4 protein chains.
Amino acid sequence: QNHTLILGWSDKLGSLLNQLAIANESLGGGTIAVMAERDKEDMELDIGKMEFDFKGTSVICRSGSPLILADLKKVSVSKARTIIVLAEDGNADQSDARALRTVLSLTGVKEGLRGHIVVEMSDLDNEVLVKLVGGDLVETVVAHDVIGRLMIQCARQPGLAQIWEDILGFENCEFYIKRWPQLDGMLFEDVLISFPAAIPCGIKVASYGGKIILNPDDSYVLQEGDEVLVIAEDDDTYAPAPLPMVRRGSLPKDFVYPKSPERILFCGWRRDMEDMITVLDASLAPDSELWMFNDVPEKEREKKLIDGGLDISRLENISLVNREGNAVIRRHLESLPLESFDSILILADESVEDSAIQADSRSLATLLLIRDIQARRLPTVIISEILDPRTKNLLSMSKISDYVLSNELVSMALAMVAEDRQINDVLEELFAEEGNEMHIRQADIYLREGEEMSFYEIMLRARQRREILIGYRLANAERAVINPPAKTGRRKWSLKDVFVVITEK
Amino acid sequence: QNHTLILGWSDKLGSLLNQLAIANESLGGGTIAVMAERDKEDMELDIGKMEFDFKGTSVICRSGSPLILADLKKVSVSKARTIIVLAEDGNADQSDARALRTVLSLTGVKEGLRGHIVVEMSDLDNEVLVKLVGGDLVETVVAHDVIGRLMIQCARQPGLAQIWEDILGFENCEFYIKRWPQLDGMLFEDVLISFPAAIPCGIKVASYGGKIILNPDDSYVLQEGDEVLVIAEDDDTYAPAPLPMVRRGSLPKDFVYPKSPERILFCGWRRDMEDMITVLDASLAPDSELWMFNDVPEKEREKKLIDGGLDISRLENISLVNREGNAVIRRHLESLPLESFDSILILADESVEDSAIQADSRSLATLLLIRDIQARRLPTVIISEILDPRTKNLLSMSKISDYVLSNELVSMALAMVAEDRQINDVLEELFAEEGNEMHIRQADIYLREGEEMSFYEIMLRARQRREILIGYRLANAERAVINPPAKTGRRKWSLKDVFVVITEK
Amino acid sequence: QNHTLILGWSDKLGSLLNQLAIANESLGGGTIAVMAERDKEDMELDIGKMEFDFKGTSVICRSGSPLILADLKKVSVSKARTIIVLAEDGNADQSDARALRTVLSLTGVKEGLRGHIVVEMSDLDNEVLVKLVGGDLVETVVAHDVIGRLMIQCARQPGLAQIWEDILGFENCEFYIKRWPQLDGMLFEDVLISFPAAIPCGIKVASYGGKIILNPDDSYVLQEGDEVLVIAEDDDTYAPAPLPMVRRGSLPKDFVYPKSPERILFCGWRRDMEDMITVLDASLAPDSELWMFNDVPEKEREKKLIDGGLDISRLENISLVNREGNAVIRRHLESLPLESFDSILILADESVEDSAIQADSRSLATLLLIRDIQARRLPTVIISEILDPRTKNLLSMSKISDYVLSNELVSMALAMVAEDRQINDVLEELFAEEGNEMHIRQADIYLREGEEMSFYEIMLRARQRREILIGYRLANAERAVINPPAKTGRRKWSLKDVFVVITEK
Amino acid sequence: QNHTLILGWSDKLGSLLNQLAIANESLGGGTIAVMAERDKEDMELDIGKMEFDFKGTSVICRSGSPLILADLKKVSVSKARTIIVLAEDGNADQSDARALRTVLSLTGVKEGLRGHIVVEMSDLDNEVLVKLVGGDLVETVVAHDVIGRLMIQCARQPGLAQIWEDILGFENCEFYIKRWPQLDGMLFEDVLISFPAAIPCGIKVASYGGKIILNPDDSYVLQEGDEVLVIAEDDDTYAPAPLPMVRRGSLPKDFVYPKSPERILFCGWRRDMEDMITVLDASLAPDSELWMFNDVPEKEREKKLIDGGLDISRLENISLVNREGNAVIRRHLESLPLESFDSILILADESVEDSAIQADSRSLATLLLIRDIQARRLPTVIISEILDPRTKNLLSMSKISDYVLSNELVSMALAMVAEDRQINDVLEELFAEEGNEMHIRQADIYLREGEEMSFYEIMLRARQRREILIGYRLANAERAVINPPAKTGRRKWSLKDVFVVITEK
Ligand SMILES: [Ca+2]
Ligand SMILES: [Ca+2]
Ligand SMILES: [Ca+2]
Ligand SMILES: [Ca+2]
Ligand SMILES: [Ca+2]
Ligand SMILES: [Ca+2]
Ligand SMILES: [Ca+2]
Ligand SMILES: [Ca+2]
Ligand SMILES: [Ca+2]
Ligand SMILES: [Ca+2]
Ligand SMILES: [Ca+2]
Ligand SMILES: [Ca+2]
Ligand SMILES: [Mg+2]
Ligand SMILES: [Mg+2]
Ligand SMILES: [Mg+2]
Ligand SMILES: [Mg+2]
Ligand code: NA
Ligand code: NA
Ligand code: NA
Ligand code: NA
Ligand code: NA
Ligand code: NA
Ligand code: NA
Ligand code: NA
């Protein structure tokens, strides 16, 4: 049957269905079964009111428990190509307890499983046990942790928010892995310029057991069994072609500039916030500052952090500044040096996160107050976490939409890993402080003002600093272009254009 | 279709339906659609048991969510003349979060909206964001704040309670705005006496973009496009006629008397009570006193007030007296100087307001205790907030009814703004400490004992102190008369009669 | 229609239905309508499973709200002979808030009411307001307060528990009021011996507006319009007959003995316990002691009591001893001088009373522990409050049943007042510390050992100390006999027999 | 009808049904009726999805309350051979309050009961009252207390977990009591070797009123009316046969070795944990240590223990070590000397036990952390309580299953006592610190290396130290064998084999 099976119901279900409909469109549609502990007719009513285009995909609803074998047989569990275990809205530990029981149930199916299991985990501290009992069958996506990592990346580089939304979801372009036997024996530097409609980003190396190497050496020779990781519009839109003519040349300003210290504000005590502090300490330049404004009394913050595994005495790049107060109280916020922050993250506080409507209401209240306080005392990225994707969609015609990062990104990550389990490791590396990551780079590293050259020519210059050039944003364009369709044609570039690369630190 | 659409269900729904039925009666009835997340047959059952006269208006019920476009299409959202977003019973922040999502949903309707959106807001701190995203489509009515303002006005002038109930609801007379081209070129002083069945109160000034000027200058000349604001019995009961014969004369006692200080008691810590203290400080004579009797420890009251934006060190007219105690405990209440207060407001405490039945039970318990304590220690307006309009209606044949102000006034305000969005600014001014307000004035300012004159003659005398005379209450009458039908006939007035005016401070 | 209408559903409903079925049996049955906010078919199912004999009474169920006039019309509210407003299980203030709204609704019925309204009140502090708005239509029975008073009476006189159960319910004999014109002009002392099958206890005095005088003067002459209060088996079982021959004689030992001090234990902090302490202080001999064992810290008990209106510095007969502890913890209980108490009351603690199953579980746990502690440290009335009548009935074949007093007594009181509203004042007096009350008296006051005399002869001796003799308990009988059928026959009495009287203090 | 009647519904129902199906299989099936306060069709749906073999037993579902006689008649309460009162999931006191009311209801059935009542009690402190009112009809199984006792036994002797699971459930072998008149007059030492397919363990002694004597004297002569207690595969698989030929011989090493002190860790504050500490103090060698790691502040632990009846100053064999911390926080756990414990019990904490899914999630989190901490600091039985049997079953293909003891054992105990009420006393003795218990013993007490002998010959040697030999575990076998089928055949034993005995201390 090779359908997608979704176990559960949550605020993320509609956005996940939308992603899978987009992924299936190139096939003419596919089949999705949803099984939840709800009345089947109510499920069908809700699905029938969803406002996106199903693009030929059929959605079937069944009522039942993932712990009951007779219920799993109702949705042909052993023939699904992927099984997605959706987290329950509300308390993270309760959702993760259900996830563990569900994975154990699925591993007990005696006919076996045709596909893999994608588990939406709500708390990092519960991931190891799920991975232990799920073995080779399971991929975990820790929703809470991924969102924290993306918020930090987008706070540090404004403009990555749009890029990450584009790449993590199936609209526009995204990562695909495919085997191309006709490229066996070619150097990676030539593979890079072999696809009119794709940008190679890595190689699945057969001699390493299928490990994906992002940003490999230009001198790597593709071997039998290797596969290519690309960014492309869809799984079927790209193919290798004869090598184009690409002039070679040197980087004008191949410089590493001293990184300046950053001052970041976190509003709210997020569950497991020590994990975000760890990521930030590994990401910022020395002498940076993290301010934490929240209602936890200062004298007890250290215990929370040390109990979460963070030794603040051994932070390398950041100093911590603690301020106590209520993030929806104007008087408390205005005591902060709001104008001095390079970025401000408004986080879902652990005291209210179990209710998405309450958490999101507080986050938007804080956003409005920070903006209004600053406007009123006239003579900085602000990013606000939104837990319900519906609220993000409802904000989409407002200016507010530019200031929010939502759990829709979790639905996108789940759909990516459902469609190819191997992409989970690629995303993990790009979300991690180690290895490769995405960066937005000024044009004067790569070219001179008005220089006439092709995207491929810039790409080959970028290889001289070990970067994969994946896109650009033109000086007065609203949106970056990833995997630009016109790669061989020459244009006149501006020093105000910017380039999007995958790069090591 | 031009129907009224109500989104939601609450304790206020019946009283709102009643108001709209009264407003529609002059048309022979209209149509109201109610959509809520309830079983349609249960909604219909409840509507069919409501005890007021529908007066030809038809009520249609549908089950659905205001965030779901297919549900909005079921109630012809794009053809409604007004959409009313009713607050949810219970927690104010949760209700306001729903309100914001609903306004965003309505603004997303791609066919557009024929009418305006009236949003019942539960907390003033959430109003700005709703106004920002709703733009030109939205009128907000902040129920909690309006009730606080009305309680203060009625505590300061006993007898305004009946007047405000009469004017804010569609029974008796109320505000209407209409264009009268035949009055172009006339002075406002002549417009004032041009309507046998109405009292002009202001002008919608076309050259100010349609801003309504309450109580304009007698010398203002009506221009093309201007409209007249009147108080009248219904939208169609009044029209201009030839100018009547009105004797002119002077005010006998056009004096401004020194205002005496007032001592006011607030029982209970109302949510956002600092907003009421602000209004009171701007309303009372110097050297006045506000006593706050409630269970919040004295040492922490200042923080609550400063966090709500109130700087008590810069109050101009009132001193604050703090007493700690439980407002349903006789022993605590009897320590207060109950006999010395000019007025006592029994407020819904923020600790119980999320349950209307609990809050109203405490308010009535306090009312009875205050009266009984005073009666028992024999050898003052008391106003009690009631959150459920049903309880106010059930009290209507009891003496208790004279001591209660209820959320029925919110239903009336919502219906007024639903019927003409421009009235929201008029009500805002009359509820505000700035600009014009209603006052009850002694007769000896305007006439001598037994003087024989017409209502119009008194009105023209009142213009000499920049007042609009809107009604009277005769010396031994139970009720004031607003917009009295007999305006040209002479009667013999008593110095014990009183006059109702709109006036600046 | 003249039916009984019950508004509500609670744990007391079955026992109330049983009482009304017993009261109606002499008519051949009657009709009871029950209206509650429940599914009608579920109500009917529950009624059809009740295990007592309906004795010809028909029970009709309807679904609806007592605040909705259309629902009240469904149960013919204006034709009912009595309307009983049953308290809701759980929180007392919420139940009383519903009661107030229901009384207001009933007073608004424009066709008027044929009968009276009996309101089950849960908290004494809410009674005055209900009485104020209900006027002449309402009788209140404050369930919580009545049970406290009965527990004190039964703790002080073991054997009154069975007597009160017999008299307050319709099994056996109970109070009836009826007019007997043929007794006009007779002295009360002769009325007393005029009814073979009843005992006159008082007179409804027409010249006092129908006030019932319990235990009147023997010389009172019945006037036209007066009615007789009797104890009898049923409303129709008794009638006056020619005066019997009754020998007169003197009391052998008409002595008042010095009352000895009592030591009483209250286990648990009962809601409004100050009301019980007040009753006890007025009931006990000087130098008595009340021990209060409960978990409220000693330092804060005084505030609870003074806030409830009790001035402990002005207690007349009791001293208070405070002990802190948990009444289900053996170690805490065994620190008490359990063997030294004249009686122990195990009260439903205010911390758990909102759940009858939890409260009753704690009360029975305490009962078992007190008995077991005493038995284990070998080399006193114990009375336990039970909130659910079903639990009392389930205990009825156990020895435990002798140690429990339950809310079934509330159902009995409600049925008594439903059947004749005038009985509420009689019960109030007998439950009150003022006026008349029931007492169990030793035989040697009235007769000598082996004296051969009739019940009537003893009754006339008892009149010489202003007592109404209503029954006896023979030396080795399990049960007292009230209104004994054989009143003229002589028997040989024992000084070990006891007599039941109504008497002033 | 002689069916089994189960009153209630809980997480244990499926495992109880499975046990009863196994017990009934030898009859070809039987009948089980389940009555709960649930929709009958939902009950039937759930039963129809259970995944074990019903083995010919029919399950009938009815909706109803055990307190309602009409409902009890629907399931033929008076003809059932056993009635099982299943505890409610969640709060123990509420479940036990229901149990008491249900037992009272059953004792009120006027047709009487054919069988006995098995009551699942959740808290030991509530057992005495249930036993008092249930009299001769009731057997109580205190689930919480039994699980604590089994966890201690299995922590002290690894390998008893599998043995107890085998013997307490109906798979494999278990205890049976039956009368064998042909054995009257035989000595117990000969009865012991009379059953090819069973091991006699005790005698039901008719002259003691039917008291079961476990491990009687070899010289006891069976009398008329006595019955034999055996371990056998099923009730019908065993019978006496002529005495086999059994060589006699002496024990090689009949030594009592000095018992070494043990160090035990309890993680979590279990409800009524003092009861486990009492059992442990009576079970361990002198100078043993109990460490209690949990979040209760040290200064208040003593009160909890003394209020539960434990005098820590008079412990005989253990010292208590108190550590404060959170059992799911790695940093707190790693401060413990984890490597030094002879056994670690992870207990369901009283703060979360009312939710089985939360409690079990914490227990598994602690298990994983303890194992991972130890593995990570490289250059001991661990037993975890699981409250939901479904979770234990879901873990059954994981290694984790070896580390869990679950409430499935409660279902097994309930089924054992349902099938023969007399087994409750046998289990009580084996679970008690007094009398006989099961022990795993080294082979060199009984035989020499390579000695060729039969199981019966070893059994008769074991009688010389007053032990009943019930099974063995061979040196490299995964599982012990209880009641081995091949008892007369000789094999060559290893000093690495172990023997399972019933023995006094
Ligand atoms: Ca595709
Ligand atoms: Ca965590
Ligand atoms: Ca795409
Ligand atoms: Ca109208
Ligand atoms: Ca506010
Ligand atoms: Ca009107
Ligand atoms: Ca009768
Ligand atoms: Ca009270
Ligand atoms: Ca009777
Ligand atoms: Ca069997
Ligand atoms: Ca306990
Ligand atoms: Ca077996
Ligand atoms: Mg962690
Ligand atoms: Mg504010
Ligand atoms: Mg009181
Ligand atoms: Mg105990
Ligand atoms: Na994409
Ligand atoms: Na990375
Ligand atoms: Na009006
Ligand atoms: Na104003
Ligand atoms: Na009676
Ligand atoms: Na009395
Ligand atoms: Na077994
Ligand atoms: Na034992």
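Sequence positions for chain A are given in Swiss-Prot numbering; the residues included correspond to 320-698, 727-852, in order.
For all residues, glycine too, the Cβ spot is worked out from N, Cα and C.
Secondary structure counts, DSSP: the domain 'RCK N-terminal 1' (A:320-461) has 63 helix, 31 strand, 48 coil. Per Swiss-Prot, domain 'RCK N-terminal 1' is recorded for A:320-461.
The annotation that Swiss-Prot gives for the mutagenesis experiment A:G383 to E reads: In castor-3 / Ljsym22-1 and castor-16; no nodules formation or arbuscular mycorrhizal symbiosis. Sequence-distant contacts of A:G383 (mutagenesis position), defined by Cβ-Cβ distance under 8 angstroms and a gap of at least six in the same chain, are A:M354, A:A355, A:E356, A:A389, A:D390, A:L391, A:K393, A:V394.
A:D444 to N appears in Swiss-Prot as a mutagenesis experiment; the accompanying note says: In castor-13; no nodules formation or arbuscular mycorrhizal symbiosis. With a 10 A radius on its CB, A:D444 (mutagenesis position) counts 22 other CB atoms from all the protein chains.
Around the Cβ of A:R590 (mutagenesis position), the number of neighbouring Cβ atoms within 10 Å comes to 21. Among the mutagenesis results in Swiss-Prot, A:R590 to H has the note: In castor-17; no nodules formation or arbuscular mycorrhizal symbiosis. The residue drawn here is the original one.
One entry in Swiss-Prot concerns the mutagenesis experiment A:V598 to I. Its note says: In castor-7; no nodules formation or arbuscular mycorrhizal symbiosis. Taken residue by residue with DSSP, A:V598 (mutagenesis position) is part of a helix. The Cβ neighbour count for A:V598 (mutagenesis position), using a 10 Å radius over every protein chain in view, is 19.
Among the mutagenesis results in Swiss-Prot, A:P698 to L has the note: In castor-6; no nodules formation or arbuscular mycorrhizal symbiosis. The residue drawn here is the original one. Annotation for A:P698 (mutagenesis position): no same-chain Cβ neighbours under 8 Å separated by at least 6 residues are found.
Annotation of the mutagenesis experiment A:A760 to T in Swiss-Prot: In castor-14; no nodules formation or arbuscular mycorrhizal symbiosis. Sequence-distant contacts of A:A760 (mutagenesis position), defined as residues of its own chain at least six apart whose C-beta falls under 8 angstroms from its C-beta, comprise A:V460, A:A462, A:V465, A:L487, A:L774.
Once the 28 residues left out of the deposited model between A:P698 and A:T727 are set aside, the two flanking Cα atoms are found 19 Å apart. Annotated pair A:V598 (mutagenesis position) and A:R590 (mutagenesis position), C-alpha to C-alpha distance, rounded: 15 Å.
Between the CA atoms of A:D444 (mutagenesis position) and A:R590 (mutagenesis position) there is a gap of 11 Å. DSSP assigns A:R590 (mutagenesis position) to coil in the three-state reduction, outside any helix or strand.
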